[PDB]
Number of protein chains: 4
Amino acid sequence: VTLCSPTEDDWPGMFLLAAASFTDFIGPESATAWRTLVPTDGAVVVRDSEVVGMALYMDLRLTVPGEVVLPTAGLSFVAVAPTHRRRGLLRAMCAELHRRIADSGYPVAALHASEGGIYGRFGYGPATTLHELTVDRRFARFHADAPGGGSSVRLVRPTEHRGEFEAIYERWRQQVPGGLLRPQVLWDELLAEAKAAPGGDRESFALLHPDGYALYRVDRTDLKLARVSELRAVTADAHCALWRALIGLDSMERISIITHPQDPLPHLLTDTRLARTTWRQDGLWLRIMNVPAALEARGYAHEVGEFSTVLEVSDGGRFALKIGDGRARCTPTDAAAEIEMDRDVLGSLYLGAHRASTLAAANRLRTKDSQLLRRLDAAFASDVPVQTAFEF
Amino acid sequence: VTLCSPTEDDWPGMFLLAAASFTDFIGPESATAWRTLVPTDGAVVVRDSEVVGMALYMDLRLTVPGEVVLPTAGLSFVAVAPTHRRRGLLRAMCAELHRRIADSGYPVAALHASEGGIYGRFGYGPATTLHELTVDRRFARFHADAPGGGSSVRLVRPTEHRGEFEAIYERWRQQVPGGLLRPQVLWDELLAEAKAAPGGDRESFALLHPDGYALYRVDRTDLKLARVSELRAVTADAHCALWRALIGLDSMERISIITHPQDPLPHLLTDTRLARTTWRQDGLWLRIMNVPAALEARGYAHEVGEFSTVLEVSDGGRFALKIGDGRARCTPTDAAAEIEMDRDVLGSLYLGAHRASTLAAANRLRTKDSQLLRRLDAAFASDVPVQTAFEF
Amino acid sequence: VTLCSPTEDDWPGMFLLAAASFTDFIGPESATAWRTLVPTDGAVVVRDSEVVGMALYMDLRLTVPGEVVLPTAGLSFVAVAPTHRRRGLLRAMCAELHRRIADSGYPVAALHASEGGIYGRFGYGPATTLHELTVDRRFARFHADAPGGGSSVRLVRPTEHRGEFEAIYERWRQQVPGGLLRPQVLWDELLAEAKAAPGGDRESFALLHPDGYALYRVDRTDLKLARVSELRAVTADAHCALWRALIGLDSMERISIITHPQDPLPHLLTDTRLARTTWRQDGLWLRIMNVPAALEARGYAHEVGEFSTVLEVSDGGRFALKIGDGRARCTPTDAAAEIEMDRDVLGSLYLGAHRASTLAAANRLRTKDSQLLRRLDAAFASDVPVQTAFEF
Amino acid sequence: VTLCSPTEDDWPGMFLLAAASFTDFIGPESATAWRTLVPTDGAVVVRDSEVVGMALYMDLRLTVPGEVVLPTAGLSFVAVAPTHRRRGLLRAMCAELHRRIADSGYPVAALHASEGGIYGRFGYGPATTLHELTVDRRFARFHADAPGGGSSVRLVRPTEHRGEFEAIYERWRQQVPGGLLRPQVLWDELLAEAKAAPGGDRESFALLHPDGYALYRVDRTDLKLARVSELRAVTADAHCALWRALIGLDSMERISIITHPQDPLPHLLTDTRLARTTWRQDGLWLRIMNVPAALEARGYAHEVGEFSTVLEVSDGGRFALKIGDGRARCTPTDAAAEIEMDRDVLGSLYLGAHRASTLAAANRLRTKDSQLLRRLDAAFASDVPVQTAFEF
Ligand SMILES: COc1ccc([C@H](CN(C)C)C2(O)CCCCC2)cc1
Ligand SMILES: COc1ccc([C@H](CN(C)C)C2(O)CCCCC2)cc1
Ligand SMILES: COc1ccc([C@H](CN(C)C)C2(O)CCCCC2)cc1
Ligand SMILES: COc1ccc([C@H](CN(C)C)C2(O)CCCCC2)cc1
């Protein structure tokens, strides 16, 4: 077993491992479009020869609180052959890619986890929360207060309005923590999946507003369920107008969407309970590669007064952290730690999805000052709720 | 149709309406113990004679942020006969009880809603969130950081340790927003439901720690599911120790609990995803009866700097609101409103369960200042997460 | 194996066979109340000794078209031990009871069939149709035309209004084909089943109108389903008023009832489709014991002009049948048959539930005259739709 | 929003609205074959431009009692964009098409309803009843009386016997109320759907008798269920022979068919209960456009003696109605009404599927004469049971 950057010759062995590892694997042509986002030296393989392990990262741009955009290494396509389990292949592949990612100057790495038990030990913390809402649209009535009581929304074919979707998404990704730049190859892929497949997905339709769009398709087996694959709204008016149109799908019983915990939809209805939470899971995981670069790069809440503390990340350094006027300064120190946590915990705090107080109650974050805990909670809170852009 | 305080003679007609209206109705003897909490003039009936409508409130004590305890009117036992629907009976009964509640000096009313679409129009807003977590305990391993790695926890018969449960709950209710005083008749009722019933519930067991207790019973139909009816933990150590014991129920596959969104349990595990959110619904609803008395009574976040605004509640007054050093002053004004909302929206903000920004995005809260929105969000936030005490 | 009238000593052996044969068997005390309706010589047993077969009939009064009431032998409690199958016990028991029934002067026998394949060969034809309607009452709105848009309906405890139920049912049974006299022991039994059982049925409630009553109970497992056990309405106004009250059970999702195919309920609603047919099965089976006495006793449709034919029942005689002015005369003849059918087919025609044309299309009824078929269809039609009274 | 006859340019916008509105939408090529049946001026669109509403009618021939064939406007392809709900688009489109249909000389309009609550208010009444029968063919034995105890039935490929299917269906449609002429484009469509689809329907087979045919296919998911899409039998012998062959599908557990309430199948079996009613819904809806032309065109039952009455249709005229010798005369009058009903109720009576007495019991039909009700019931009854031809 040796660990190497793959040559062109390795890619069929990687596609075989992929097919056998990932049921969602569309196939070589689709993976060749995601390959464009992978830099030179972005991939490792383990050969025994034949490919028994692989892992890569893609070049991404991730929006963090304060509308700051970070270069982000997106780990993906990670697989160990079922023949080579418990041989330390994952550990060796993650250590090598992390070395390259850190040396390349990325302040943050990110991934979507296939199981919740794997990535904590490599320093990844769950940083966004997926929340499925299912609306029984037969009972749904809009509240007297809800905006937009002509329609500004049009029912359209997605492929005929690519430009408008691209422009609305670009505005949304820059203003929302969790937003990711979507490269044009990923618009190619998205619009190809919109098409219906024999024995596969049904055709996707779009609802298009000047300041938002919703992409939806009827479920293959449940013909009374419409699944919203993506709703991007830049204004509250756009969000309400799009939900008025979705609730107008009179041939459906139910509309489902994978959204975020602060989605205002339930509050648009006279019965908030009609927007049922049917599923809840971790979305984007973060590994802070460079603690000072990450902490200094994001914006903090202006509401909390200036405060100074000493933060120790387990095997990640100790820092004098001063937060004031929405900005952090984070410098080396050997002064006594006032706060300690593993690297994964910092990733979970970083976008505002998890409260320092919640993590402290599990002893994942350790402090003897409850006042400092309240200050951390308030300062790391995000004004714009954190959302999940697209899986990678 | 006349509306009156019931006489002793009305109570059998009320118990008949109850039996026909509420499947959860245990029976007259149980309802006679809840009757003790109902003050003189706490009940209304509509006669046609026979009882075709009823509603009452109970005298409760509700903990709000800052560990402040308010006298609270708990509306319950509300029913209209299926023979007298759409005759305005509910509207007439709610108006009369609200008049009595306000005249009696209660700053707040509260209820548990049988449907989500009814109570908004009478000024009640959902104020707590029930979150069911189901753990697949066969995979559950505690994180290296989790506290308590002899056991301080004992498996006991609930009826033999009444004193210790009473004392732990008393400490928990005073320190937790949402906490309710539990009167001794309600301890009588709770310990009677612990007993097994032929063709009914299985026997309840307790796990008892010096600083917490968990009451649980195996599901009647699912013999591999244990349902935690109540876990009250005064310290993080007590919470972790109790979950170590629950995960040690080796004959179960699954442990379920109705908890709150900030329950630290998922963070105690190496796989956070094992604590699945299987259900989510509104818990306690609040109607603010007296806006200035309620706003002045609770504590606010010390992190946010002093600020002044003008709040209009639709048909509930306009107030100069000044929040500083964790305290509010709320005085009459005819100055221009900077914030407007219906009374129900204020109830939803009051315990910290809903963000002003979230309600603003649905246009339930109206302001032209985004800075004021961030300040309201931060100030109404609760340091101790809001929990739901017990249904009434 | 001998066949005898049971002595008092045989009854425990019969109750043992009953318990082992009938899952619906309430027990000896309940069966001892049904025993009162069984005449001297109304029962047979086969001993091997131990009881290996039994069958009995009860003295009933059955309403047929024209509001005519016939003495009816109600066969029931029919069982062969699982140890003595395929020994001709059923055939021997049915032949003996039929001999006694015919000799006693009963023009008709009736039963409720545990399977559809058994009773045709002994001359029983299905004569009524059970139709389960399930209403999704959350969508149900009454049509502008529906009657009864104070309520004349009261929600009551069944046991407190026995007299009123008895009187309404007496009026309904006399005016409805299929009606059966309900003896007071059967009112005792009905009101005992109204009571809730630990691990059993939930309590029954009644809706009481001057001209109808509905008995209903929440399903033991489905707490959002109310099952109407019995709705007896003497007027259309009573029927509509009772359904307005049932649709007002706001805590239920669904109301189900076992009714008849001509129940007007669907036509009371703006959406007829909301009253879904979820189940359909044979109800009351008839064996015509004496062809001329039965055909002469019922009323026929006044719309059809006088006509004469010759009817042959297979092994049941040949008759000159003259139908005019709503009356039949049915006399012996050896003239050529114009219509032939097995005895079971006549039972199926007798109350109007099945069309002669439908049975002719299956060749269960044989004629070469299509005009005679149309005349039979029209003449045997019932003005008041046929309903099923109560199982026996 | 303007309302217009579509130009060729509007049809892609209509196909987009169709795809988004109808999950059963096969696609443009299939809809272009149904377009042939749509006359010039048979279609309306609402533009906002883009298509936000559409509705059309097709030229059909409908068989009514007496084997009379009426020109019938078949409304279909009716959709409002989910963006333009509650703007009166349906009302405006139905009013315009009804104006054109009436002016064109159609005595009747018809449709298949996607929901039961929409079409009553535009004067459409449900006129046929779909009844799904599911037979457990493992228990099914034919009665000694059933016809056809060599087989006259052949198992064939539908596409190889098009001529014979066309000829049998032509005979059946002319002799059965509810029958519709099937144009050759609809035979093209039917035989194309017979072919199997990858990830779609399995191949269809036919059973062919000189006087009937059955088209059936194994269910895609349930491989032990055969679904009969269509059984057309001109004689009872053909019906019995076809069911003998279907019950001979020894690899199936269950045969299901969508038939009519008077299907003789259950009576062909020794156990009638084996032919279970698993589904029941409205089939064809009728709007009587011209009351006198429709009432005069159909045949009436010869059994009922001559009678005269005065019928008022709400906003549809008042008529002296004389029914005798199977014929009606229906002339204008201002004499006092003896019978009143909304137009939709007349459509429900017109083919014999609903009894005047049943509609009277719901107060949809109003009279003070019970004798007149019995006469209407008998006269509007259909000798040949009403069946549903094919959906449009
Ligand atoms: C060649 O590099 C990649 C990277 C990612 C992908 C896929 C992205 N999907 C979200 C469409 C993936 O789904 C990632 C998980 C493993 C299967 C393939 C493809 C190629
Ligand atoms: C007589 O006053 C009351 C008030 C409340 C109750 C019950 C409380 N449960 C939580 C045990 C209730 O469950 C409230 C909802 C309606 C049914 C009865 C009883 C009597
Ligand atoms: C002793 O005679 C009888 C006759 C009938 C019964 C019961 C009647 N039920 C409808 C309550 C029966 O249900 C009939 C079927 C067999 C089981 C008992 C009892 C005793
Ligand atoms: C272009 O005109 C029409 C009319 C009807 C149809 C379809 C007929 N099916 C029964 C095959 C329809 O199914 C009707 C309901 C809406 C979807 C399409 C097609 C085109």
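Per Swiss-Prot, chain D residues shown: 3-50, 56-156, 160-402, in order.
Placement of Cβ uses the backbone N, Cα and C atoms for every residue, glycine included.
Among the features that Swiss-Prot reports, active site, proton donor is placed at D:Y126. Taken from Swiss-Prot, the feature active site, proton acceptor applies to D:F402, supported by a curator's inference. Per Swiss-Prot, acetyl-CoA binding site is recorded for D:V85, D:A86, D:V87, D:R93, D:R94, D:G95, D:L96, D:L97, D:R98, D:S121, D:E122, and the stated evidence type is experimental evidence. Among the mutagenesis entries in Swiss-Prot is D:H119 to A, noted as: Decreases catalytic activity on AG substrates, leads to a change in the number of acetylated sites. A mutagenesis experiment is reported in Swiss-Prot for this position, D:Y126 to A, and the note states: Abolishes catalytic activity on AG substrates. Abolishes catalytic activity on HupB. Under mutagenesis, Swiss-Prot gives D:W197 to A with this note: Abolishes catalytic activity on AG substrates. Among the mutagenesis entries in Swiss-Prot is D:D292 to A, noted as: Nearly abolishes catalytic activity on AG substrates. According to Swiss-Prot, the mutagenesis experiment D:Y310 to A carries the annotation: Nearly abolishes catalytic activity on AG substrates.
All features noted in Swiss-Prot, drawn onto the structure.
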residue : record                  : Cβ contacts under 8 Å, 6 or more apart
D:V85   : acetyl-CoA binding site : D:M61, D:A62, D:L63, D:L97, D:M100, D:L118
D:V87   : acetyl-CoA binding site : D:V59, D:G60, D:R94, D:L96, D:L97
D:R98   : acetyl-CoA binding site : none
D:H119  : mutagenesis position    : D:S83, D:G293, D:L294, D:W295, D:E401, D:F402
D:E122  : acetyl-CoA binding site : none
D:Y126  : mutagenesis position    : D:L118, D:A120, D:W295, D:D354
D:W197  : mutagenesis position    : D:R172, D:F175, D:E176
D:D292  : mutagenesis position    : D:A120, D:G123, D:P133, D:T135, D:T136, D:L137
* Asked: Within 10 Å of the Cβ of D:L96 (acetyl-CoA binding site), how many other Cβ atoms are there?
  -> 21
* To do: For chain C, give the subset of the recorded positions D:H119, D:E122, D:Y126 whose C-beta is less than 8 angstroms from one of that chain's C-beta atoms, in sequence order, otherwise 'none'.
  => D:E122
* To do: For the acetyl-CoA site as recorded (D:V85, D:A86, D:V87, D:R93, D:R94, D:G95, D:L96, D:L97, D:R98, D:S121, D:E122), determine the largest distance between any two Cα atoms, in Å, rounded to the nearest integer.
  => 20
* Asked: Looking only at DSSP and grouping its letters into three states, which state does D:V87 (acetyl-CoA binding site) belong to?
  -> strand
* Structure fact -> D:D292 (mutagenesis position) falls, by DSSP collapsed to helix, strand or coil, into strand
* Please classify the secondary structure at D:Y126 (mutagenesis position) using three-state DSSP. => helix
* To do: Go through D:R94, D:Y310, our recorded positions, and report the one whose Cβ sees the most other Cβ atoms within 10 Å.
  => D:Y310
* Structure fact -> DSSP, reduced to three states, assigns D:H119 (mutagenesis position) to coil
* Structure fact -> Cβ contacts within 10 Å for D:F402 (active site, proton acceptor), all chains included, total 19
* To do: May I ask you to report the DSSP-based helix, strand or coil state of D:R94 (acetyl-CoA binding site)?
  => coil
* Where does D:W197 (mutagenesis position) sit by DSSP, helix, strand or coil? -> helix
